[PDB]
Amino acid sequence: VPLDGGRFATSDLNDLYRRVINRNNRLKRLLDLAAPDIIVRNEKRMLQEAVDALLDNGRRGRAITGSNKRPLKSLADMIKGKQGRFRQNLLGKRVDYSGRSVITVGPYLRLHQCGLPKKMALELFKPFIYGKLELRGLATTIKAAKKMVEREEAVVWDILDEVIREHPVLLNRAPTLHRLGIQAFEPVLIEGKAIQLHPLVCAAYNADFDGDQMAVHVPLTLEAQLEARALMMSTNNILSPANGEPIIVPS
Amino acid sequence: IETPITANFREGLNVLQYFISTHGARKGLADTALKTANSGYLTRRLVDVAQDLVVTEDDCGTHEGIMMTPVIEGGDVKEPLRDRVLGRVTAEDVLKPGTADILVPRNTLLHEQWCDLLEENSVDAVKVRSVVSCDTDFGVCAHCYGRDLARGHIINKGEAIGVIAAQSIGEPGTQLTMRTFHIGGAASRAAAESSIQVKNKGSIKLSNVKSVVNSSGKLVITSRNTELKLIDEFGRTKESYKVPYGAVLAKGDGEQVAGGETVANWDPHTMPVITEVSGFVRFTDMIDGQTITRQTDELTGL
Amino acid sequence: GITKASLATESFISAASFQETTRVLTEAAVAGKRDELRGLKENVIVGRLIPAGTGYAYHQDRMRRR
Amino acid sequence: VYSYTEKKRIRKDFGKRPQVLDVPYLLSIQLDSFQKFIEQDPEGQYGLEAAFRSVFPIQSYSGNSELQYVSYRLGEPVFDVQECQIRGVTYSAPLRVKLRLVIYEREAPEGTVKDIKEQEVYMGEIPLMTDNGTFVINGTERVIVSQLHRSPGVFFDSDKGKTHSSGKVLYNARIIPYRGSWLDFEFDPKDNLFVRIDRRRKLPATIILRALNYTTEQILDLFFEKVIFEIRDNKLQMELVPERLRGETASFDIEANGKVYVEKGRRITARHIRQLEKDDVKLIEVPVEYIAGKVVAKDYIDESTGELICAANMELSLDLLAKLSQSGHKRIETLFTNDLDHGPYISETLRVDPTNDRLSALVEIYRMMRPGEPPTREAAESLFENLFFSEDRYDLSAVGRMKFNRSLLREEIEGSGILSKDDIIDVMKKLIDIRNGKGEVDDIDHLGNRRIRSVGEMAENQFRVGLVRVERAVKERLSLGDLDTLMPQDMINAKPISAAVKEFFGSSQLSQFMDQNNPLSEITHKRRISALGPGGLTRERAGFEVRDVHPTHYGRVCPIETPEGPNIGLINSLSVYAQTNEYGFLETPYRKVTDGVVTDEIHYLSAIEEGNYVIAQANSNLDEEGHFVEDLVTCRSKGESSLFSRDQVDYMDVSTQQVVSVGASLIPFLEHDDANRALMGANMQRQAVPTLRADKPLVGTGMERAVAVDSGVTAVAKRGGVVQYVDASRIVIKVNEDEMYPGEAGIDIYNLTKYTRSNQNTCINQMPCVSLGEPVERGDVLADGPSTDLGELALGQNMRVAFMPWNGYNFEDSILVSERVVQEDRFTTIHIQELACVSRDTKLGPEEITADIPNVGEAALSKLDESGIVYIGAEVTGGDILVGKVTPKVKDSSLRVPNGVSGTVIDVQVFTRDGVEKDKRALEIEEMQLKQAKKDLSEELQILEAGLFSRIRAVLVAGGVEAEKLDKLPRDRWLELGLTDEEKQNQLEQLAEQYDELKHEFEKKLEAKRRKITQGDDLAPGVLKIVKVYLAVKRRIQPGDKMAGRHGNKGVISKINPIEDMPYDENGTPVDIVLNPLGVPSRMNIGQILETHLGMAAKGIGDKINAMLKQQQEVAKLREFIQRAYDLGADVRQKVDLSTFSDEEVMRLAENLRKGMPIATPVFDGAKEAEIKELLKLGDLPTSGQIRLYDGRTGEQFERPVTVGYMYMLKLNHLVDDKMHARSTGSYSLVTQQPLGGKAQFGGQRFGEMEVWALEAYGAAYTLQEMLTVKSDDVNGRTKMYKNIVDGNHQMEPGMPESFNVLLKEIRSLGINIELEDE
RNA sequence: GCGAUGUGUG
DNA sequence: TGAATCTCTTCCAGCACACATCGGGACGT
DNA sequence: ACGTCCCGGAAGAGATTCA
Ligand SMILES: Nc1ccn([C@@H]2O[C@H](COP(=O)(O)OP(=O)(O)OP(=O)(O)O)[C@@H](O)[C@H]2O)c(=O)n1
Ligand SMILES: [Mg+2]
Ligand SMILES: [Zn+2]
């Protein structure tokens, strides 16, 4: 990685490899001069300890450190831990087409729909918008479309209504616990910058409006929209899966 | 703490009372954080052992079934038979207590109508099918899982019950944790009640009693798990209590008692070592300083 | 216990994802433990359908073909 | 009587308890500590002096050359604070040290050849402390939080239960030295005493005993008491002390000196011991079958030959008895070993000893310290001598020695800094004696064992580390002697010291970034007491008793202010009155109490000393003589607290506040809130953003004055005088005469700080509050800072609130705000962002800043000037270009407004690396700054000269007032004006010399400033020029922002409402915010309701004054009404009168009340329901405090009157336009092709592990597939998906997750082989 | 556009 | 002579944000 | 400077108690 400048901040794998290669080279040099036995023995031990560090630092005694005093990260640590590839990039992945904001109430909603600010909508459904623009023919290439949606000329709002009308979006609240932590809603464009949420659903999200934040995702493919409508809609969940008693109880 | 606050927010609080309240609230916060960590780790473990489990067949075709009875703690029946066996496939047909009048066939789904029938006909034991004894390979058949929740009808073929189960178990551990504070620092403590105050006319039934008749003509209990029960005037079991060791029974077994008739009486802060024989006492293997210690009352001189 | 019944599993990508990886990988290595997909977390790691719902219908199709 | 500024708004003040100690200066910790660090203190005693006198003189190997110390000095800083913030340097001062170098003579006694003083060798830099108590490091302003760590000394801990799973407690004694190696003693479940050192492996404590050069006989004689048997004809008369006749059954019929006195079997009772004592006999007679259970004391050899009979510490038997009997050793010594008095612990440990003598002992020590290497005799000897006895590598502080000698129950509290044989032995004796039953453990939470460092002590330790490295260097270069061909500028090396002190102030868990968005935030972040960091404990090893609160905190550390979250209780905040001891402990005030009279003489007490005394409590009614009013009064003695006698107390608390902190004592009605809500109130009040028009709180707690005056944000006048000139930039005060020096006369000038940037981007600003021609007194405000109103801490603004449900728009907590608020711009806060743009010359060529940009438009360039930098004032929006920058290829790389933020550009800085040419706008700004500097210094000289000449004109009235010859000539020609032969011409000499010195200092400072502004800069290696730009965003309020009260009532403002819909009251005025009733009895903070009522009282009085002032009312009426309002209440302290207000000050007092009569309420000695009812009823408001309200929509009445009042509400810098964010397609990470994370980087969210579980729990599977294959990772997949979308065909084609492919590559790079079998 | 520490949110 | 039980060593300890600073010195041309 | 280096829980394996 290049930091700000012509300097490269330390990278732990390359460090470990560099160490092992230096030890290997020096010991290769000793084994062409009939070197003395104590020195070749000491150097074999150094190479062994270096490879042990490389494979799995720290399982031996005092782990090496590179910055000042923190053990640098070896391959077993690229895999293990709360931050190995398993629990960090193969189960929970960062996702495109997402977004987030603060929630607020708006009691004028039918319970199968949620407000969603204009700017988040126009930022999330950009590809769909491009499609509909160059389908109507208001812009030939893709770059004309990009200019138009960036300048926010007054056609994109009608375009955006038509690409929203019947298109569920998944709302989520941060510490998701039970399978009601993700639900679907149909969007309704709003002014302002806060996601509005029907009041009979804070019981499920455990969301008071004292500043909670909710994240929205967009289902892309057609099967996925049908799932967000037939399995994850807000209406389709009016009974908790733990106990039978309702979970849309007025609060 | 053994020094309770004796004032309420509408009244002031002097500084000391408020300081004690601080003890309490910092309990609240600390426990939220750390016990949150615990509960989260718990749900993780659960959903990683209960994962590879998916309803896969419409009917295994067996006959094992666990038993289901109402659960009582000593007051009102806590979780009655209707609440326990709502929505679960009956293993073996329930005979009306008019024996040989088979009331429900042996693969019905006890939905709400059947629960009302069971409640009317006053049944207190149903043998019902259960996942733990389902004979399907690699999964669980539909019926043996019983009624789905979150939907009325029976479970479908696919709905991954492993994960939903693991979450619904581990969830209210976390949700209550991160909330345990905003009751305040109050102390959810209840006394042992020191006596079993029966509530309604009925008869008595003891289970696992090994008693003995003390000098004063009473009956003390020298058995560990002794469980007392109040039966009603129709045969139904209405009450169950845990009578601790060494407690004093008023009435023996099989005697009609009525309401408000204290039957048991013990000391809630002492596990006595009551005998069963009568005679003199010698200390065996009791050497001072090594095992026992020998204190003396200045006041009584003893 | 649960935190043992999850490790002593037929698959090993599951175990590897759960709570330690050194032990599971070394053991699975020395035994050559071939792992099928057969479950949910394995199929998610590898990134395909999940034999849970809609995915369950798909896996009917797939196991039928093979 | 009052300070003339106070007579501008004299706050009504409830509160019954008369105070006696004013609030101390709230930054004593930081300021005194650094001032103590950096100051020429003689006689050593905690300074740079101390570090130097402890490390110097550095002597070679007696190489007839030695480096010694003289004195030190600090230059002036090169850059004053403001320039330093602008540029990025450390506000530092050089360190010039006088080091002498003596050169002795070879072939001679210790005589010198020639000594030399390379005067003021330079070394390092040390960052000075700004007056506020904050350090500047790199253009930012950083703060060092004091640390609360365990006191160097000895502690006898228990560690009960857990270990050994048998309930057998252990007892480990630790010696914790302030600098060096630990030392630990601990038992085993085998009652063996084992030592360890630096928590390494374990050793037998007797090994260190006789590594101190003892012998086993000596050891036993030190630890155990002897027992004497005397060989005689009849049964070896034993010496029997009655003390050894307790608890057991003697093994014989006890007679001696005649008749039987204590018969066998009769367990010896106390009366039996009394019999024995009255018997006057200790020479008694014993059986022989008893000694079999004893151990011999010292060695017994055979006196006929000279060989060992039995060695010391060996048990006995009849054969050995006879063998040592043949030689006739008539007296034999053994060890009295009761299992209840004196366990043979040293005995057993000696038996377990695997060692022999000093040699083998030191061998073992070495072998267990530095493992696996030859145990050379000299090596082990030097090692052990240099672990606990060398002045270099081991040292207890003087505090160490104090706490040590105190805990050992020694006598004096001074001594050497190293341990000693006797000290280790006393530690061991105390440990064993604890094991027996006398003595107690020392709990650690007890504030008699923690200790507060601060900047002084920590910076001194780091500087000492720097010095040990420089001594290595100096000694190394000096031992290679060279006669005189060098001097002490090359033998030294400033670089290690500089690097060390830089490292400390920059990179640490303590020296951190100051939350500088709110005067309260500054002043409660400086007074913080962290328990983390180096030397202290860590959150993962953090126990739990330490997170609990402890009874010694009462009045030393705030109970109800701790940061909730990952580290609770470790980050205590300090109390209000608390101080640092002389040694470092936290002491607190009290009031001395003689017999029954509470003297007003204060008296500071530490932690431990608080225990011995009985202390009364501050809310005890005492009657006008220092006498208590009861005869039994609540008090606290040692942890406990109950009702004691009248004539037994010894100290009464000072004031009812001293239990809380500054952060918590600004909450009214605290004693009505749950502690959790008090805590959340403290935090939210710390997070409140300043506003555009500051406004006092109607209902405060009087601590605003101290906080706002001592927070520094305001400009407290120093010498009381008369205001001569006010102006939104500066304020120029004439000084009263009797408050001035003979010379140096002049006048005072305060340069206010106009709109500039804080660390949280809020706009720090100042405004003159005093108008021209107005007295000011010493210690008084002139400039409102950010969120200060007439010198009161006004964070938020007070709004008319009414508790009621209202069409759900406040369902959970969602405050509902009427449009009246947003119209009157009473939350329109100001931010100021800082945008940078660097220019670098790299391979392929440099990067220009020309206005010409490839593929842009004249509209997109108009706001740029002829160089490429925007004007000052160009109201840019999101997307525009601020600085046109291109890269060689040529590619657009300009700087642009971050998307979403509007606002005005207010300032542009340009830095050019020395050597590169300056462009035309850089020259423009150069000359602008030059002319500003010239005009400012010229104003200095001109106004100051005006003052001086005015004073001279005042002088020459007596002594030759010559009006003509005085105004004839230019006033500067006053060398020889007609004045008698007196001292007044000498005084004119004084003033004229001051004038000439002003001349020359103006000249020299102007020249230096021109040099500063002319010169180039020093910048990052690899940069050419930097262009900094500031914006001024004006963020309104809008549905989404977070407002909060002061009691945990948070809430996201949900719907803005038109003025009509607000529930207007019975008179017309529409309530301005609707809260939610259901929030109170759940969130048990009943405090805010009383705050509301009392505010409504205050504003009722305010409107009554407003009417009496609009209808002009013959100020007698105002006087009557104001007087009644100030005299209302029960027995209170205020007692103001309005017959001493000159009948015009009263008009101004009403002018400043017409917004509403403010009210105080000190924290716990506050108002009561009765007093609020009485005040409301003084107003024309209903007693209940509830009014009928009418609905704005339907116009028909509400049922059941509702609560209205004025609650003081706050904004919070958690704004919706800084939280909202959205990503459709942006960058991608580099190693695992996934989208980045965060908002700055245009990242998407984290569909996390539990969300994957939620989707698995549903039946959804296609959603999850596209959620972690296409939307995220697989590259072929998502390009094909993007195209399928832009064609209208919604369909996915999965492929495989790239990060999974990476997992394969790693598992494969290990030895393992993971593959993918064929289908 | 990497990782550390830190403060602060739900 | 072998099976308990005491000692030491590895492995884990909730989720999602937001923002800030800061990234290695030591010697021949 | 440029260039080129230096804490509960549990399971293994002592080791100590039965003979
Ligand atoms: N370590 C934490 C802290 C907080 N939360 C989230 O914060 C919520 C609690 O919010 P909080 O405001 O702290 O308490 P509430 O009772 O919900 O609201 P209030 O504090 O105003 O009473 C929890 O449900 C949880 O979702 C969390 O998940 N993990
Ligand atoms: Mg909350
Ligand atoms: Zn089955």
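Numbers in chain D track Swiss-Prot; the residues on display, in order, are 2-890, 913-1342.
Per the header: electron microscopy, 3.6 Å.
Here the Cβ of each residue, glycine as well, is placed from N, Cα and C on the backbone.
In Swiss-Prot, the entry for mutagenesis D:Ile561 to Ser states: Resistant to antibiotics salinamide A and B. The structure shown retains the original residue. A C-beta separation below 8 Å, combined with a sequence spacing of at least six in one chain, links D:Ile561 (mutagenesis position) to D:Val661, D:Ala665, D:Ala676, D:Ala679, D:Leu680, D:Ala683. In three-state terms derived from DSSP, D:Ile561 (mutagenesis position) belongs to neither a helical nor a strand segment and is classed as coil.
Summarising the environment of D:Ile569 (mutagenesis position), the number of other Cβ atoms within 10 Å of its Cβ, over all protein chains shown, is 20. Listed in Swiss-Prot is the mutagenesis experiment D:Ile569 to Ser, annotated as follows: Resistant to antibiotics salinamide A and B.
Reduced to three states, the DSSP call for D:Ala665 (mutagenesis position) is coil. Around the Cβ of D:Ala665 (mutagenesis position), 27 further Cβ atoms fall within 10 Å across all displayed protein chains. Per Swiss-Prot, mutagenesis D:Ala665 to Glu is noted as: Resistant to antibiotics salinamide A and B.
According to its DSSP assignment, D:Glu813 (mutagenesis position) is coil. Annotation for D:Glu813 (mutagenesis position): spatial neighbours D:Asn1099, criterion Cβ-Cβ under 8 Å with sequence separation of six or more. In Swiss-Prot, a published mutagenesis experiment is listed as D:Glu813 to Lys, annotated Disrupts the enzyme's active center.
Using a CB-CB cutoff of under 8 Å against chain A, the mutagenesis positions that qualify from D:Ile561, D:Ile569, D:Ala665, D:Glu813 are D:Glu813. In the three-state DSSP scheme, D:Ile569 (mutagenesis position) is classed as coil. Residues from the set of mutagenesis positions D:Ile561, D:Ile569, D:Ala665, D:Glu813 situated with their C-beta under 8 Å of a chain B C-beta: D:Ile561, D:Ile569.
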